[PDB]
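J.: Take this structure first; my questions come after.
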Amino acid sequence: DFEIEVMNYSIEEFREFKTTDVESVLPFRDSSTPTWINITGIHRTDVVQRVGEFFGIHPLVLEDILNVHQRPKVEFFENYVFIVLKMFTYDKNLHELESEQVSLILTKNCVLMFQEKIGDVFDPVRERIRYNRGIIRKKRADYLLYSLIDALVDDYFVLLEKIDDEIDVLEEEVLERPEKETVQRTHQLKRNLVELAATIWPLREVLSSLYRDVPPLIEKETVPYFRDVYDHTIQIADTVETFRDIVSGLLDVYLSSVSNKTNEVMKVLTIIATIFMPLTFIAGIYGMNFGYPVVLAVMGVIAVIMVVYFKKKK
Amino acid sequence: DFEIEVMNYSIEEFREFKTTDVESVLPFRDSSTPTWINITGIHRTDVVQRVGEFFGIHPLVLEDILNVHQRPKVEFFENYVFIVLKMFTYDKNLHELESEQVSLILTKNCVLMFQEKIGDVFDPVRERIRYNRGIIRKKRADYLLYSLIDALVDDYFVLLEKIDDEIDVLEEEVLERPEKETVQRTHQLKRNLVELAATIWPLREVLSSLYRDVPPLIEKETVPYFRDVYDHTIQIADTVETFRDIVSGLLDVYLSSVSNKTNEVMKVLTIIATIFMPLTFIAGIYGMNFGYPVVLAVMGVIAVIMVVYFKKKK
Amino acid sequence: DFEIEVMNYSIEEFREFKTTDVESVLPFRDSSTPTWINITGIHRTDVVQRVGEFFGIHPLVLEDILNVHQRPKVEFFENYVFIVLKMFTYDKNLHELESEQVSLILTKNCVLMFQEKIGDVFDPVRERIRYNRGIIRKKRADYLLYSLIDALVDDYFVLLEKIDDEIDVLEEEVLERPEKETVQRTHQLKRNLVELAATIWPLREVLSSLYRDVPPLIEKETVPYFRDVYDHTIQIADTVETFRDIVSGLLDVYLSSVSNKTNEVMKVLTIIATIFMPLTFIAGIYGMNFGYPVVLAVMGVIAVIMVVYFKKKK
Amino acid sequence: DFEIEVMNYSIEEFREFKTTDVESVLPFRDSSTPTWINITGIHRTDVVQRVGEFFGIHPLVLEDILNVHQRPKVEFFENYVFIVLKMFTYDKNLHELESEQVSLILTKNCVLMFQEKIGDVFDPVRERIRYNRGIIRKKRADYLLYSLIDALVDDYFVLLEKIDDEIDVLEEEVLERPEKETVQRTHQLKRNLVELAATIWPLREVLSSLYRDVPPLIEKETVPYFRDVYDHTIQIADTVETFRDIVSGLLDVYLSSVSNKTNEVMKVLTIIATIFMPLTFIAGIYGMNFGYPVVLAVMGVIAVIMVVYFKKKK
Amino acid sequence: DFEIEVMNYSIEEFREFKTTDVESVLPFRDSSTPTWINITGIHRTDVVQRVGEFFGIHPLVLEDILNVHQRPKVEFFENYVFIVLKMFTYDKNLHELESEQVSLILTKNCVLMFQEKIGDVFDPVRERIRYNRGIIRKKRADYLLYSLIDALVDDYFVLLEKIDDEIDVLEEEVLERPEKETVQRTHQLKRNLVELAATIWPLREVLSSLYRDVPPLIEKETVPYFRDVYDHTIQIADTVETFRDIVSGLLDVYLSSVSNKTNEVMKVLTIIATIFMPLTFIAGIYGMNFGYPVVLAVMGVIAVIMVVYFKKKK
Ligand SMILES: [Mg+2]
Ligand SMILES: [Mg+2]
Ligand SMILES: [Mg+2]
Ligand SMILES: [Mg+2]
Ligand SMILES: [Mg+2]
Ligand SMILES: [Mg+2]
Ligand SMILES: [Mg+2]
Ligand SMILES: [Mg+2]
Ligand SMILES: [Mg+2]
Ligand SMILES: [Mg+2]
Ligand SMILES: [Mg+2]
Ligand SMILES: [Mg+2]
Ligand SMILES: [Mg+2]
Ligand SMILES: [Mg+2]
C-alpha cells in the first residue's frame, strides 16, 4: 500500500487530501500553520529518502524509520524531535498479536508521520480536527503530536481490556476445565504478555524522557497536557505487570487441578481392585480340580469389611 | 445516589446539612473557616463541572475525578493540591474485593471531596468534629485533609485483618483438607492480593510524595502528623507483601499434599494386586482340564513372603 | 505484669530497685549521671502517659509505644531519639515464633525503655553495670543505648543458630524421610522466615539510619561502636536471606522425592501385572469346557522372555 | 592457523596483503593513514609479545589478549584504547554455541585486532573498504573501529533470529509433541541463553562505557555514530531477556502436558478395570465346583450401568 | 596448631623463619622494609591480644579476627587498613564446602596476617618472593597486600572450575540417570551455591570499597594493579550467579524426566491390562458349569483390533 495524507490547519480552517505524489507536500515545510503529513506505506524507501533529505533529517534517523524491529525511543535534535512507536493488533481467539511501527518527526509546524500499513488508531484525532471538536485547532502544532500520541497510547487500553477478558476466561479453563490445550493456551498468554511488556516499558520511557526536557514545548500549554498521557503510559505498564503476575502462577493451578484428578481416577481403580482381586481369588480357589452360601456369605461380608474400611478415603 | 454534605467549622462552631442543590455550597469558597464539602455521587457530571469551574480547577483534573479506573496519585498545583485515593470492600465468604474511588482537593479552607456511592469510613472524622473530640476543630483546613486521609488508610488495616484470618483458614485447607476447590479459592487470594498490591504501593507513594514537598502545610503542625499516616501506609504495603509471599508458595503445598496422596492409593493398589495376582495364578493353574493343603500352604506362605518383603515399604 | 526498674549510674557508682510507683522515677530527668529507666509492662497506658507528659514526649510517639503491631523504626527529634525494636522467642518443637516489642527513648542522660512482659535479653547489660565490667560505667548515657541495642541484636544470632539447626534437621526429613507432616512443617518455616525477614530488614534500617546522622553521638566514642552493631544487623539480614533461599527450593525436593517414589510403586505393579495377566490368560483358556509340562514349559519360558526384557527397566 | 592481514588506507587509496611475517607490519605504527592490522592466530604468543612491546602496550593487557575465558571489557589508557569482545557461532540441530574471543587495540591510526581462528563476520567491513562503499575511506581510523564493532554486534542479531526460530519450534514440541528428549532439548536452551545473556550484558556495558567518556573521538563524527550501536546493544540485551523469560516457563507446559496425558492413560486403565473386574468375578462365581442367559443379561446389564455412569467422565 | 611465620624483605634481600614465640616478631613494626608477619593459629587468643596492643589496634577490631562467623569487610582506619576475607575448601565428591577465615592488617610496612589452620593459598606469593620472581621485591609493603589478595581470590577460580565440572555431571544425572539420590545431590548444590554466593558478593564489595578510597595506595603503582583483582572479584561474583541460575531450574528437569517415565510405565501396564482383562473374561465365561477355534479366533482378532487401535499411542 502507499498513500500520503496531509491535514494543514490553522486556528480557523483546514483542508485534507490523499495524494500519491511525493513533491506535492514538500512546500508545507515553511507553512506557519500546523500541518500533519502522514506517509502511509513505508515500503517505498525512495519517498522517505527525498522527504528526509528535504526537511533536513539525518540519514540514520531515517533508517530507523525503515527498520521496524526496533525498541521505541525518543531522540532530541537541534531542529526536530524524533519518536518511534509501536501500536498493536490482538487477533482475539487466534491467540497472537501483531505489531506495526509508527514514526513521528516534529518540526516547526509539521508533525511528520510514517505508517507501514493503511489503518491506525488516529482516526479520532483527524476528525476532532475535521469537525473542529475540542481544543485541537486552537492550539499549535507541538500540541498536535500530543494528540496523535494520546491516541496511540489510548489503544493499548483496548488490548488490556481484551486481555483482562481473555485472562478471565483462560482462568476458568484451568479451575474447572482440565483439558488438553488449555495448557498451550496459557503459555500463549505469557508469551503474549512478555512480548507486550517490553514494548510498554520502553514506550513508558519515551513519555518519561519527553517530560524531563523538551525544547519546542510551550511550557504550561502542551506540557501539563501529556503528563496526563505519560500518566496513562504508566498505568498501562502497571497493569501489564499485574497480568504478567497472575498469568505467571496459573499453570500451577492447572497442575494442581490435574494432579488432583489423577488422585480420583487412581483411587477408584484402587478401590475396584482391592475388593474384586481377593473375591476373584477365593472363587479362583474354588475352581480347583483336585454350603454354597458359606463362601458367598464370607465373600459378601469381606466385600463389606472393605467398603467400610473405605470410609477414611471417602 | 446523590447527596452533597458540608461541614464548615471554625475553632468554636460548625453546622451540618444535606442539600441536593448544586448552588447552596459555592459561597463557602471564601468562608475563611475550615469547610469540608463532601460530594457523594460522581455520576452527575454536570455538578462537578460546575463546582470545578467555580473553584478554578483544571479541566483534565476534573476528568480524573470522574474516571474511577485510575491509579492513586497526588497532584500539586498553584492553588490547590489534588489527591486520588481508593478504598476497598472485602466480601467475606464470597472471595472477591470491591473498589470505590475517593478524590480530594484542598484549596485554602476547603477540603473538597468526591465519593461515587453513599457510605464510607469517614464516619468517625465527622463525628469527632461533631462532639468536638480531639484536636480537629482547633487546627486549620489543611489538617482536616490529614484526618480524612488517616481514616482511609486506617480502613486498609481492617482489610489486612480479614485477609490474615482468611489465609489462616485457607491454609489449614491445604494442609488438613485436601479437597477440590481449595485450589481455586487460593488462586482467588493471590488474584485479590495482586489486585491490592498495586493499589497500596501507589497510595503509599501518595503519602510519600505528600511528604517531601507540600505548599499549604503549616510545617511543624500538620507535616509531623501525617508522617504517622505515611508510616501506616508503609506498614500496609509491607504487610501486603508478606501475605503475597506466604500465599505465593501455597499451591505447591497442595500439589505436594496430593502428589503424596496419589502415592498412598498407588501403593495399596500394588500390594493387593501384587499378592492376589499370582495366588489367582496358582489357583488358576489348578483349573486346568487336562494334597489340597499343599497348594494352600504354598499359597499361604508366598502371601507372607510378600507381606514381609513389604516391610521396606511400610 | 507491671514492674518499673531503674539503674542510674555515674563513672563511680550506681543503684537498682524495683518500685511499682509512677512518680518515684520522674526526678531522674535532670540527673546528670546516666539513668536507665526500664518500664516493664506497657499495658498501664496511664503510666506511660504520665512519664511521657513529664519527659516532654510527643503524644503520637507515646501511642507507638503502646501500639505493638509496628515495623521497627528510629525517630529523630529536637530533644530525644526514639526507637522501636522487636525481639523474638522461638518455641523449638512447636514450630512457632512469638514477638514482644521494645521501645526506647534516649534523652540527655536517660535511656527510657518500654517492655510489655517481664523477662528479656538485657540481663547481661545490667550485670555488666552491676559488677562494673567493661567500659560501661566509664562512658556516658548515649552509649548506654548502644549497649542495650547490641544485646538485642545479639539475641537474633541465637535464633539464627536455632533455625540453622532447625533447617539442617528439616532438610533430612525431605531426602531420607519422605513422610506426611514434613510438608506442613516446611511451610511453617518459610512462614516463619518471611515473618522474620520482614522484621530484620527494617531493624537493619534503624541501625543504618542511626549511622548516617545522630545529634547526641560523642562522634568518636559512640558512633564507631555501633558501626559494629549495624554490622551485626547486616549479617543477620544477610543470613536470613540465605535461609529464605535454601528453604525456598525445598518443597521442590520433596515433590521430586515422592514423584520418584511413586515411580517405584508404579513400576512394581507393572511387572507383576505384565506376567500374571497372560499366564492367568493362558491358564484361562485351559479352563475351556468345550503334555502337561509342555504348557508349564512355554509358560515358564515366557515368564523369562519377560524378566529378561525387564533388564532395560532395572 | 596463522595469517596476519593488514589494510592501510587513506581518503584516496589502499592495499591489502596476508604476510605470515611478524616484522612486515610494525612500520605502520607511524603511517598517518588508517591501518587495520588484523592478527589472526593468537596461539603464537611470540608474535603478540613482539607487536605489543613495539606499540608501547602494557603487559597485563597482552595476557588478556591471550586469555580467552574473560568477560568482554573496555580499558581506556593514555595512549591507546583496548577492547575485548566475543563473537558466537550456533550449531543448529546440534543445540550448542561456541565462542571465539576477539580483541581490539586502537592507537593513533592503528586498529589492531586479535582473532584466534580464521573466518569472521568482518568480511563486509573489509569489502566496503575494498570497493570504496559508503563513508569508510572518507573518515578517520577511530571510525574504523566503530565499523568492526558494528559488524560484530550485527552478528548477534543473526543468532537471535536463529534462536527465535529455534524457540518457535521447540515450543511446539511441548504443546503438541509430548515426547522424551524435548525435556533435555529445553534445558540446553536455558543453558545456552544464560551463557549468552552473561556475554551481552557486559558487551552492552562496553558500548555504554565507550559512550560516556572517549579521548580520541572526533566528538560529533564518531560518537553519535556508535550511539546507534550502543542502541543495538541495548535491544539485543533486551530481546535476550524476552527469550530467557519465555523459555523459563516452558518446562512447566511440558510437565503439564505430561501430567495431563498420564491422566488419560490412568483413566483408560481405570475404566477397562472398573468393568471387567467385576464381570469376571461373576463369571468366577460360576466356575464353582460344589438359565444361562440369566447371568449373561445381568452381566450385560451391569456393563451398561457402567458405561452410562461413565458419561460423567467422557 | 600454632606457628608464626615472618618474611621481612627489601628491594635487595630477605629472610624467613618459623618462631613459636610471640615477642620475636614485635620489633618489625618499625622495619622500613616490607615485612609479612603471618600468625597462623588464632585459637591462642593471648598472642593476638599482645600484638594487637603493640601495633596500636582497636579492641573490637581484634574481636573480629577472633570471630570467624563474620562477613568479609574492609574497615579503613587512621593508621591501618583492616580487611577480613574467607577462603574455601570444596570436598569433591563429599559434596560440601568448608570455610576458613583470614584476617589482614596493613600498617606502614607490615602486612599482618591471621589464619586459623595450617595450609592456605599463599604459597605462590611467598616464593615469588623467595626466588625473586616478578615485581614483588621491587615494590613496597602496601603492594605486598595486593599479592596475597590476588592469591586468595585466585583460589575461587578453582572452586568454580570444580563446580562447573560438578554441574556438567550432576546435570547428566538428571537427563539420563533418573535414580534416587540424584535428587539430594542437586539440593546440596543449590545449598552450596548460596552458601558461596553470600561470601563473594561481600568479598566483591570489599575490593569495590578498597578501590573507591584507599589511603596508603601509591596511586598509579598499586591501585591500577588491584583494579585487576576487583575485576577478578566481579567475574567470580558473576559466574556464581550464572551457576545459581542454571542449578535453580534443574530439579525441574528431573521432575519432567521422571513424570515422563512414570508415563511409560503407566502406559505399558495399561496395554497389557487392556487386552488380557477382556480376553481372560471371555475364557472366564467358558469356565461356567451350567468350535474350539471359534473362541480362539475371536479372542485373537480382538487382540489385534486392540494392537491396531494402539497405533495412536505408539
Ligand atoms: Mg539508526
Ligand atoms: Mg485521552
Ligand atoms: Mg479481572
Ligand atoms: Mg488523567
Ligand atoms: Mg490511629
Ligand atoms: Mg505430581
Ligand atoms: Mg503511630
Ligand atoms: Mg557482641
Ligand atoms: Mg565487627
Ligand atoms: Mg515450582
Ligand atoms: Mg587480566
Ligand atoms: Mg548498520
Ligand atoms: Mg472350572
Ligand atoms: Mg593472575
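The residues of chain A that appear here are 26-315, 326-349 by Swiss-Prot count, in order.
So how was this one determined? The header says X-ray crystallography, 3.9 Å.
Heads up, the Cβ atoms here are built off N, Cα and C, so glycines get one too.
Straight from Swiss-Prot, here's the annotation block:
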type	residues	note
MUTAGEN	A:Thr295 to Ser	No significant decrease of Co(2+) uptake, but abolishes selectivity for Co(2+)
MUTAGEN	A:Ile310 to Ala	Increases ion transport
MUTAGEN	A:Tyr311 to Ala	Abolishes pentamerization. Abolishes ion transport
MUTAGEN	A:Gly312 to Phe	No effect on pentamerization. Abolishes ion transport
MUTAGEN	A:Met313 to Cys, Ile, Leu or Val	Abolishes pentamerization. Abolishes ion transport
MUTAGEN	A:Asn314 to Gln	No effect on pentamerization. Abolishes ion transport
MUTAGEN	A:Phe315 to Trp	No effect on pentamerization. Increases ion transport
MUTAGEN	A:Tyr327 to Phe	No effect on pentamerization. Increases ion transport
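A description of the local structural setting of each listed feature is requested, covering burial, neighbours and distances.
T.: Secondary structure at A:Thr295 (mutagenesis position), taken from DSSP and collapsed to helix, strand or coil, is helix. Residue environment of A:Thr295 (mutagenesis position) contains 23 other Cβ atoms, counted within 10 Å of its Cβ in all protein chains.
Within 10 Å of the C-beta of A:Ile310 (mutagenesis position) we count 19 further C-beta atoms, all protein chains included.
There are 16 other CB atoms within 10 A of the CB of A:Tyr311 (mutagenesis position), with all protein chains counted. Under DSSP, A:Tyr311 (mutagenesis position) is assigned to coil, being neither helix nor strand in the three-state scheme.
Annotation for A:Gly312 (mutagenesis position): no spatial neighbours, criterion Cβ-Cβ under 8 Å with sequence separation of six or more.
Counting every protein chain shown, the number of other Cβ atoms lying within 10 Å of the Cβ of A:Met313 (mutagenesis position) is 15.
Residue density at A:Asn314 (mutagenesis position): 10 other Cβ atoms are found within 10 A of its Cβ, drawing on all protein chains shown.
Its Cβ placed at the centre, A:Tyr327 (mutagenesis position) has 10 other Cβ atoms within 10 Å. DSSP assigns A:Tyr327 (mutagenesis position) to a helix.
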J.: How long is the Cα to Cα distance in Å for the two residues, A:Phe315 and A:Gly326, that sit at each end of the 10 unmodelled positions?
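T.: With 10 residues absent from the model, the flanking Cα atoms are 18 Å apart.
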J.: When you measure from the Cβ of A:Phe315 (mutagenesis position), how many other Cβ atoms are you left with inside 10 Å?
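T.: So the Cβ neighbour count for A:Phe315 (mutagenesis position) comes to 8.
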J.: Please report the distance from the Cα of A:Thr295 (mutagenesis position) to the Cα of A:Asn314 (mutagenesis position), rounded to the nearest angstrom.
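T.: About 31 Å separates the two Cα atoms.
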J.: Take the mutagenesis positions A:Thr295, A:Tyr311, A:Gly312, A:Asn314, A:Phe315, A:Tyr327 and keep those with a Cβ under 8 Å from any chain D Cβ; what remains?
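T.: From A:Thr295, A:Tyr311, A:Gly312, A:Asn314, A:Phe315, A:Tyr327, flagged as close to D: A:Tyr311, A:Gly312, A:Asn314, A:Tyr327.
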J.: Is any of the mutagenesis positions A:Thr295, A:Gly312, A:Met313, A:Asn314, A:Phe315, A:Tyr327 near chain B, in the sense of a CB under 8 A from one of its CBs, and if so which?
T.: A:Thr295, A:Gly312, A:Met313, A:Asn314, A:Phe315
J.: My list of mutagenesis positions is A:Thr295, A:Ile310, A:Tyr311, A:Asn314; which of them have a Cβ under 8 Å from any chain E Cβ, in sequence order?
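T.: Among the mutagenesis positions A:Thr295, A:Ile310, A:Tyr311, A:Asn314, not one has a Cβ sitting under 8 Å from a Cβ of chain E.
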J.: Measure from each Cβ of the mutagenesis positions A:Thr295, A:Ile310, A:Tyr311, A:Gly312, A:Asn314, A:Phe315 to the Cβ atoms of chain C, and list in sequence order the residues where some distance is under 8 Å, or 'none'.
T.: A:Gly312
J.: A:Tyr311 (mutagenesis position) to A:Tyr327 (mutagenesis position): how many Å between their Cα atoms?
T.: 11
J.: Please report the distance from the Cα of A:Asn314 (mutagenesis position) to the Cα of A:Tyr327 (mutagenesis position), rounded to the nearest angstrom.
T.: 17
J.: Using C-alpha atoms only, work out the spacing between A:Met313 (mutagenesis position) and A:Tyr327 (mutagenesis position) and round it to an integer in Å.
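T.: That comes out at 15 Å between the alpha carbons.
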